[PDB]
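Sharing a structure here in structure tokens format.
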Amino acid sequence: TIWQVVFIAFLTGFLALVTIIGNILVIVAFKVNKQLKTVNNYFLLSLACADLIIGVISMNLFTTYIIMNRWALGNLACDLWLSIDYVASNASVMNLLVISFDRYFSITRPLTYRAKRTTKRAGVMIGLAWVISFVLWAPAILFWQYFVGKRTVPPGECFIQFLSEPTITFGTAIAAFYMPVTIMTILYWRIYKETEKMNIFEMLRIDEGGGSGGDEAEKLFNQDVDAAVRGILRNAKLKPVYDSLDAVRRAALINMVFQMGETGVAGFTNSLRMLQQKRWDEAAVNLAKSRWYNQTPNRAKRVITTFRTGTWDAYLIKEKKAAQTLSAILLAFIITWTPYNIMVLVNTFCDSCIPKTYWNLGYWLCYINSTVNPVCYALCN
Ligand SMILES: C[N+]1(C)[C@@H]2C[C@@H](OC(=O)[C@H](CO)c3ccccc3)C[C@H]1[C@@H]1O[C@@H]12
């Protein structure tokens with residue numbers, strides 16, 4: 001009847017504005033605050049831009065196609081709305097690929113990539129993403145009916161002409177969803193597994209606020225770490241303490257030797273006794289009331305915490321939070337776009353087995369994915 005139409009228009013209207021509000025609020029928080037324009041947060045701007053377009057146009061136009069059950073906007077308004085919807089969502093999956101590429105190279109190759117992530121290279125990746133999405137859809141939707149010589153799409157309805165064949169649509173489905181999802185699936189596991197994955201060499205790197213050095217600097221750094229341990233073994237007051245410590249707290253001991261020298265570390269008599277006597281809680285308070293905690297508090301606070309917990313929980317707080325963001329992003333993407341692509345996968349091997357009702361619900365389900373992304377920004381960061 002029409003009673004369900006009213007309810008349909010209310011629910012679809014609610015999701016339209018809340019997507020827009022969420023996206024606009026993100027952009028304002030990017031243009032105002034100069035502390036949110038980072039490398040990874042710059043890619044979240046392109047996502048907020050693409051999702052905003054869908055919320056203001058695609059969400060508003062596709063609703064009328066369901067309500068009136070007919071397209072009454074013309075032929076020039078049809079091919080444009082499809083181009084807008086397909087380019088923005090294609091730039092969207094390109095943005096997600098760039099986001100997933102940044103974290104994968106920052107973990108796998110932290111020596112020759114972490115110091116290469118600039119704003120210049122970030123602006124190009126986004127710029128190219130929007131251009132590539134344009135070349136693949138705009139001519140294929142606008143200038144395909146002319147190459148044929150006629151418009152296959154009948155008046156009153158609206159759909160892409162070159163995607164009439166289920167075979168082509170399926171091929172489009174794989175390269176565009178199945179292939180990026182499987183890639184981002186492999187990347188995410190590589191990032192989540194290589195979380196720790198944490199040695200002394202990188203431990204010092206953080207405390208120094210240090211950066212990735214050359215290939216030769218790694219040869220010298222290893223010799224310095226190896227020679228530091230030899231000095232601890234030579235030391236008659238450090239050797240018994242160092243030997244009783246585990247591989248995690250051993251490195252934390254070298255952290256102080258690298259800083260204050262072997263002799264300076266040997267000063268903490270009461271602390272070293274507590275470390276050998278497995279009294280971690282008492283040594284943490286003890287090391288926090290020295291001159292070392294007052295000279296370099298942030299460096300000490302991470303070393304002291306390493307002693308207390310016995311884990312690398314003081315050097316992964318920024319990296320684990322970076323994985324929680326991507327986890328919330330790809331989860332919403334594979335839970336919404338999948339039921340549509342499942343149908344595309346199925347529709348390829350049959351004729352009439354998937355109702356237009358399910359194609360509509362499968363279509364609208366992907367729209368709300370653009371709404372979760374602004375929420376994931378306030379749910380993680
Ligand atoms: C708005 N949608 C609902 C349409 C259908 C789906 O997209 C797809 O599944 C296909 C590939 O399977 C696709 C279309 C365009 C761009 C990339 C993929 C989700 C989004 C996307 O803009 C389209």
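Residue numbering: from 1, along the chain as shown.
Determined by X-ray crystallography, 3.7 Å, according to the entry header.
The backbone N, Cα and C atoms fix where each Cβ goes, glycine too.
Quoted from Swiss-Prot, the note on mutagenesis experiment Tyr86 to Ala (Swiss-Prot position 148) is: Decreased affinity for acetylcholine. As a published mutagenesis entry, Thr169 to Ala (Swiss-Prot position 231) appears in Swiss-Prot alongside the note: Decreased affinity for acetylcholine. The annotation that Swiss-Prot gives for the mutagenesis experiment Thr172 to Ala (Swiss-Prot position 234) reads: Strongly decreased affinity for acetylcholine. The note that Swiss-Prot attaches to the published mutagenesis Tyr340 to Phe (Swiss-Prot position 506) is: Decreased affinity for acetylcholine.
Let's see these features in context: how buried, what's close, how far.
In this view, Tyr86 (mutagenesis position) is surrounded by 22 other Cβ atoms within 10 Å of its Cβ, with every protein chain counted. According to its DSSP assignment, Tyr86 (mutagenesis position) is helical.
If you take the C-beta of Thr169 (mutagenesis position) and look for same-chain residues 6 or more apart in sequence within under 8 angstroms, you find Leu163, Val344, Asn347, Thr348.
For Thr172 (mutagenesis position), the number of other Cβ atoms no farther than 10 Å from its own Cβ, over all displayed protein chains, is 17.
Its Cβ placed at the centre, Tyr340 (mutagenesis position) has 19 other Cβ atoms within 10 Å. Following the DSSP three-state reduction, the secondary structure of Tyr340 (mutagenesis position) is helix.
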Out of the mutagenesis positions I have (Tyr86, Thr169, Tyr340), which ones have their Cβ sitting under 6 Å from ligand 1?
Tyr86, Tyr340
To the nearest whole angstrom, state the Cα distance for the pair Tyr340 (mutagenesis position) and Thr172 (mutagenesis position).
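Rounded to the nearest whole number, the Cα-Cα distance is 13 Å.
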Express the distance between the Cα positions of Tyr86 (mutagenesis position) and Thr172 (mutagenesis position) as a whole number of Å.
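With the alpha carbons as reference points, the distance is 12 Å.
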